[PDB]
Amino acid sequence: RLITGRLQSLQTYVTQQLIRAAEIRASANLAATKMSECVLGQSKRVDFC
Amino acid sequence: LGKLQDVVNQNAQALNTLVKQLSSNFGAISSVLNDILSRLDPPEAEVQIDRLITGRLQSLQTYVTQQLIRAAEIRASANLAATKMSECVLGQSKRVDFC
Amino acid sequence: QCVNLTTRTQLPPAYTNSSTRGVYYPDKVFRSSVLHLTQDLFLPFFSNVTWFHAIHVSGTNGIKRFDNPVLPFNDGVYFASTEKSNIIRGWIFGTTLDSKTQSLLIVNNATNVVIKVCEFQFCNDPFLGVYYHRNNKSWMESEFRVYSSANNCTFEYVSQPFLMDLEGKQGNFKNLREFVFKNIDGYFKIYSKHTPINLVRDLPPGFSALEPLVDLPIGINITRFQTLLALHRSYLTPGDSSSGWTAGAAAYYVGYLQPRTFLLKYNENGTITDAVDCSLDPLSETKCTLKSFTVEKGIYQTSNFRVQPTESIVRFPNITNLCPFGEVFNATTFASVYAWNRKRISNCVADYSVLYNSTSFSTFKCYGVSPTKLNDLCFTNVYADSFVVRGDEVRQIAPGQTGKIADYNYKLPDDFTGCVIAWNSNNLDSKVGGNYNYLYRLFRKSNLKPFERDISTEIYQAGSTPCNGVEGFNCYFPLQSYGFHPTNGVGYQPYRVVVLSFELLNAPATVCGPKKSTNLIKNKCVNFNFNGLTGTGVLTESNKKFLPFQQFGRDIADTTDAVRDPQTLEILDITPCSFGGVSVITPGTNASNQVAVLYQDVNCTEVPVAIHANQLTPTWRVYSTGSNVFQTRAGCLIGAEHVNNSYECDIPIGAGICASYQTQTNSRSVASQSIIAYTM
Amino acid sequence: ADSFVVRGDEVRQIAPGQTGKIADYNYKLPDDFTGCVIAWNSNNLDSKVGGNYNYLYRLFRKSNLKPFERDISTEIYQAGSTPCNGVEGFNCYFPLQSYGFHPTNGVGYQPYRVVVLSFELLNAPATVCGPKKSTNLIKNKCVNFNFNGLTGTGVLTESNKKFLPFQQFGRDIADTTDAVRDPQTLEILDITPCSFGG
Amino acid sequence: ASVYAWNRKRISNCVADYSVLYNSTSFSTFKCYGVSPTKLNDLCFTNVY
Ligand SMILES: *[C@@H]1O[C@H](CO)[C@@H](O[C@@H]2O[C@H](CO)[C@@H](O)[C@H](O)[C@H]2NC(C)=O)[C@H](O)[C@H]1NC(C)=O
Ligand SMILES: *[C@@H]1O[C@H](CO)[C@@H](O[C@@H]2O[C@H](CO)[C@@H](O)[C@H](O)[C@H]2NC(C)=O)[C@H](O)[C@H]1NC(C)=O
Ligand SMILES: *[C@@H]1O[C@H](CO)[C@@H](O[C@@H]2O[C@H](CO)[C@@H](O)[C@H](O)[C@H]2NC(C)=O)[C@H](O)[C@H]1NC(C)=O
Ligand SMILES: *[C@@H]1O[C@H](CO)[C@@H](O[C@@H]2O[C@H](CO)[C@@H](O)[C@H](O)[C@H]2NC(C)=O)[C@H](O)[C@H]1NC(C)=O
Ligand SMILES: *[C@@H]1O[C@H](CO)[C@@H](O[C@@H]2O[C@H](CO)[C@@H](O)[C@H](O)[C@H]2NC(C)=O)[C@H](O)[C@H]1NC(C)=O
Ligand SMILES: *[C@@H]1O[C@H](CO)[C@@H](O[C@@H]2O[C@H](CO)[C@@H](O)[C@H](O)[C@H]2NC(C)=O)[C@H](O)[C@H]1NC(C)=O
Ligand SMILES: *[C@@H]1O[C@H](CO)[C@@H](O)[C@H](O)[C@H]1NC(C)=O
Ligand SMILES: *[C@@H]1O[C@H](CO)[C@@H](O)[C@H](O)[C@H]1NC(C)=O
Ligand SMILES: *[C@@H]1O[C@H](CO)[C@@H](O)[C@H](O)[C@H]1NC(C)=O
Ligand SMILES: *[C@@H]1O[C@H](CO)[C@@H](O)[C@H](O)[C@H]1NC(C)=O
Ligand SMILES: *[C@@H]1O[C@H](CO)[C@@H](O)[C@H](O)[C@H]1NC(C)=O
Ligand SMILES: *[C@@H]1O[C@H](CO)[C@@H](O)[C@H](O)[C@H]1NC(C)=O
Ligand SMILES: *[C@@H]1O[C@H](CO)[C@@H](O)[C@H](O)[C@H]1NC(C)=O
Ligand SMILES: *[C@@H]1O[C@H](CO)[C@@H](O)[C@H](O)[C@H]1NC(C)=O
Ligand SMILES: *[C@@H]1O[C@H](CO)[C@@H](O)[C@H](O)[C@H]1NC(C)=O
Ligand SMILES: *[C@@H]1O[C@H](CO)[C@@H](O)[C@H](O)[C@H]1NC(C)=O
Ligand SMILES: *[C@@H]1O[C@H](CO)[C@@H](O)[C@H](O)[C@H]1NC(C)=O
């Protein structure tokens, strides 16, 4: 019983970590796009930078 | 209306499942807490109650995970919509097929 | 000896509030630096507490009236004392406080406590007299003046006194003493503490943690108790009876424990330093629902901690017909196992207490239904299925058991959901010379299906040679006799077995239990017990349509929500005793204490009906109605005032409306900083 | 200890979730007894010839018992709907009754002596230990320690932890005993996991 | 054999029909572990002692 409960807790933590990693990956992609589009050049997109 | 309707349906559907899944036995003698409490004494009904609690808690965790994934998808869609609003309404876009 | 009490100036005692005192360690488990959440018996915060003056002071022109009432001991008592010169000595506990029932006594006649569990015959108004006066036969006298006699005593315990004594400094009421008495599982637990107070009265709004003192294993029924006074005036009651009530000043406060949920907090030493009553006010409930003593600014969707069921009702069909257990168990003869008699038990009350001074059940193995919960479980179909077997085979009457009896004779099913009763009857159907009447099948070409009976009387084809209907070489008669000589060991004596097969269904009850019925609460939060069916909720009359045989109707997902009363045949409706839509808006604990309440999707007319304000504490009833009755589109917002301004949103509330803690103390002439609810 | 003598057939009624004559009117074992029930036949010790008739038992009671309760009442049972004061009327029986241990009855009536020990494991100094002996004290290696009714694997080390006088062990953040007190020396130890995962 | 020196015997090449031992003795205890008493008539074994 204890093993099943702790394994479920570990699985929940791993799933939360995966979701947070996906969100951070999206944020990092946005940051890289901004870094290569507004620092390495000039952007004509409105309110992008 | 398409996808604008779909998400709403999805949410409603999820909630409906979270109710319709309250009838799952999860291994207990009966998926009714009152029936178990009325039929069995605490020392013997305890195991059935823990079975039901574990099943329902797993159901809640599954619903929360589905809600988190759907919220991530909606967050991506909202970011795209905000970019479209700030780039095609507050100005003119030279990007092909963006708008 | 004892003296009576001709008190005439008695008046209704005053009442006070137990602010935060009465918190004790509700366990023996050590806990260091942890925030635990228990729901044991505790004294609620700001709960009503009765104040007794006991003696009446004779200094104020002379009053000689003694008031020592007998008080109920409902599931725990909190006792507070503010006297100094040992005016309160000890206590007496019991059921009848007579010589017909055992009782408990605690006395502090000197610098050591004495506890007795004798059967004292207490007088009407017990007290304690002589304390200390030299040259009067009163210096160090261990008189009693409390019981006339004491016989058949069980437990005696003499030990160190509870707290410090002497130090008489009149006018201060120093040494506030707090005790909690709890009688659970036979153990009588006393938790004690004392603090050096200096206020005259009206116990300070302070928090006290009561360390455990004693856990006496006395095991007695305690329902009433009384307080022992020290009525000295230099000896007992001087002169004749009475005229001895002068004892200085006396006062004690009595509170009653109720089941409540707390948030006790432990320090590094394992001592409770703070607690939260998860019933008092929305701030406490917000603290409990997230398990922290510090709550920051914002809105919080709390759990349900307000209403607790306090009354239980039972409704069973009005039958009043004792079951013929005597006519079955005390039969002249039982049927043999190979042909077991099946009887339909109906219209009973199934009182097993009748079958006590008739037999001693050697086996009472119940399947699917716990034996303890058999006195409060109405059934719809009962069968007897009685037969007599050999002792060694009594273990073969089981669902998953195999053997001669369980394969050729009975074969109990795998979902029997009944009770197997079996008792020895070597003195009833084991006549001298061998009974030889109870037959049993020994041979069969196959096994038996569950609940099958085979009165075959054929010839067994034991050998590979047909024999027609004669006992050949390998052709035996299938049946055989036991033979109950009244001299065999317990392994061959006749055992009588009755296996009852209950059937719980959505049908009118037929065989109920000995439990009686009570009244019918129709608008409050109760624990109802209808036909073999218990549950917590709020009952209400309804117009639901029910089939003639129907007994209850469920919710969408297997939740019985409309039961039919078995005594009036009227249809009831069960609603949950919980409305979870309450959102608490707080400006942060370290900014203020005022909070706002947002009940979800309800207008400010059903909120006392919705949250059952009549069963809630007065602090919650403050947050039920009042002057701040602002209505929004997501339920109304009692707690905060509504302004016509359009300030920027600070705390989101719902559709459009926001709220904020503003320092309107400068703008308003009298009203100070407050919570406001504008539109975004 | 909680010792008493009952009938052989009724010895099965000394159980947590059991009901019966003793289990409702005499003893009423609790639901978290967490101890050991011992019972042995004694037909050769307190079953004198002619019937002992000394071991009494309650048969009537207006209700059931709370767990671990004792009722020396000696009253008159109101079995009938007619008050009878203190005389054995038509429906007024004496509650207590005698067994009668003739040394000839079957095993279903011979006297059985029952002792129900109720243990209590707490963070308190040990009082009733077992026959197991003590060994030496390893203080810097990886060992399987067995302190007072408490076993576990780890590495012990001297520590400056402050312990309450009655305290026997202290746990980690989440219910993990990490500092035990040696019973033979009263000095404070500290348990570290025998595993460094990095 | 006495309990302190119990005899161990290898049962082999049987069909293990318990129905034979009905009109010889009454088993006061037939408690099985790991294998259900009901499903003993259709369970071939590989080693019996
Ligand atoms: C308090 O009262 C109790 C009885 O109510 C006294 O109990 C005994 O008193 C005698 C003489 O006074 C002593 O010899 C005994 O040792 C006491 N105990 C018992 C168990 O018999 C008691 O002495 C009184 N005074 C105290 C307890 O200080
Ligand atoms: C207390 O109970 C006992 C019996 O349990 C009574 O004392 C005597 O006890 C012996 C056996 O130990 C009996 O043979 C006597 O008949 C009993 N005497 C009686 C009944 O008077 C004692 O009477 C009981 N005390 C009270 C106050 O009822
Ligand atoms: C019910 O009756 C049928 C028919 O008599 C039984 O089936 C026979 O079983 C015997 C022994 O197992 C076989 O030798 C026959 O060949 C079977 N005949 C048929 C037609 O099936 C069946 O065993 C009986 N069931 C019970 C529980 O007694
Ligand atoms: C059983 O009890 C019910 C009440 O629960 C009895 O119903 C009563 O019927 C009489 C005659 O119609 C009314 O005058 C009473 O007012 C009813 N009950 C009450 C107290 O309101 C019923 O008669 C009883 N008898 C049985 C066995 O049905
Ligand atoms: C403890 O004592 C109380 C009071 O004597 C018992 O409550 C009584 O129970 C009887 C039978 O159940 C009722 O007829 C009375 O009306 C009850 N009176 C009160 C004041 O409650 C209670 O049952 C006893 N408990 C135990 C475990 O013996
Ligand atoms: C418990 O018993 C042990 C027995 O060994 C005691 O240990 C001895 O203590 C004495 C006095 O300090 C030493 O001289 C011995 O060398 C010790 N022997 C060993 C190896 O343990 C221990 O002190 C006792 N503890 C208590 C609390 O009584
Ligand atoms: C406590 O109860 C009494 C009635 O017994 C009531 O008069 C009193 O107002 C209550 N508490 C207080 C002090 O309000
Ligand atoms: C008080 O007087 C009554 C008479 O009605 C008597 O029954 C009772 O025992 C007396 N109380 C004491 C303590 O003597
Ligand atoms: C409690 O009683 C005190 C007076 O002793 C009073 O000042 C305080 O407001 C009361 N609190 C409540 C809410 O009961
Ligand atoms: C714990 O107890 C010790 C011993 O008196 C004391 O020094 C310390 O201050 C206490 N700690 C707390 C948090 O009360
Ligand atoms: C049982 O029936 C017999 C028939 O003679 C009767 O004497 C006895 O009182 C009844 N009660 C018992 C002992 O169950
Ligand atoms: C039981 O019944 C017998 C016979 O009527 C009687 O002698 C005995 O006193 C009864 N015992 C009790 C207490 O029921
Ligand atoms: C509350 O805030 C003030 C100001 O920052 C600070 O000094 C005080 O320690 C805080 N107290 C709490 C309860 O956090
Ligand atoms: C209940 O709330 C709605 C919400 O606006 C309101 O229109 C209605 O009048 C309220 N009910 C009553 C009886 O006032
Ligand atoms: C706004 O002003 C109107 C007009 O006096 C008044 O009826 C209403 O209650 C006000 N609302 C507030 C102060 O929130
Ligand atoms: C069972 O065994 C006994 C012992 O010899 C014998 O007398 C009896 O006839 C047997 N019964 C059958 C049905 O074989
Ligand atoms: C045991 O064997 C002997 C001789 O082989 C026989 O007489 C006896 O009846 C047998 N007993 C049983 C129980 O089979």
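Heads up, chain B uses Swiss-Prot numbers, so what you see runs 945-1043.
Header entry for method reads electron microscopy, 3.5 Å.
Heads up, the Cβ atoms here are built off N, Cα and C, so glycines get one too.
Counting every protein chain shown, 10 other Cβ atoms lie within 10 Å of the Cβ of B:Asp950 (variant position). Quoted from Swiss-Prot, the note on natural variant B:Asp950 to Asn is: In strain: Delta/B.1.617.2, Mu/B.1.621.
When secondary structure is read from DSSP and collapsed to three states, B:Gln954 (variant position) falls in the helix class. The number of other Cβ atoms within 10 Å of the Cβ belonging to B:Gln954 (variant position), over all protein chains shown, comes to 13. Under the heading of natural variants, Swiss-Prot lists B:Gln954 to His and annotates it as follows: In strain: Omicron/BA.1, Omicron/BA.2, Omicron/BA.2.12.1, Omicron/BA.2.75, Omicron/BA.4, Omicron/BA.5, Omicron/BQ.1.1, Omicron/XBB.1.5, Omicron/EG.5.1.
Where Swiss-Prot documents B:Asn969 to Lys as a natural variant, the accompanying text is: In strain: Omicron/BA.1, Omicron/BA.2, Omicron/BA.2.12.1, Omicron/BA.2.75, Omicron/BA.4, Omicron/BA.5, Omicron/BQ.1.1, Omicron/XBB.1.5, Omicron/EG.5.1. Counting only same-chain residues at least 6 apart in sequence, those with a Cβ under 8 Å from the Cβ of B:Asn969 (variant position) are B:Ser975.
What Swiss-Prot says about the natural variant B:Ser982 to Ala is this: In strain: Alpha/B.1.1.7. Within the same chain, no residue at least 6 positions away from B:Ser982 (variant position) has a Cβ under 8 Å from its Cβ. Following the DSSP three-state reduction, the secondary structure of B:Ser982 (variant position) is helix.
Swiss-Prot gives this note for the natural variant B:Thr1027 to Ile: In strain: Gamma/P.1. In the shown protein chains, 17 other C-beta atoms lie within 10 A of the C-beta of B:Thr1027 (variant position).
Following the DSSP three-state reduction, the secondary structure of B:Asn969 (variant position) is coil. If you measure from the Cα atom of B:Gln954 (variant position) to that of B:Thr1027 (variant position), you get 25 Å. Taking the C-alpha positions, the distance from B:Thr1027 (variant position) to B:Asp950 (variant position) comes to 22 Å. Proximity to chain C (Cβ-Cβ under 8 A) holds for B:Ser982 out of the variant positions B:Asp950, B:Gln954, B:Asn969, B:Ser982, B:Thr1027.
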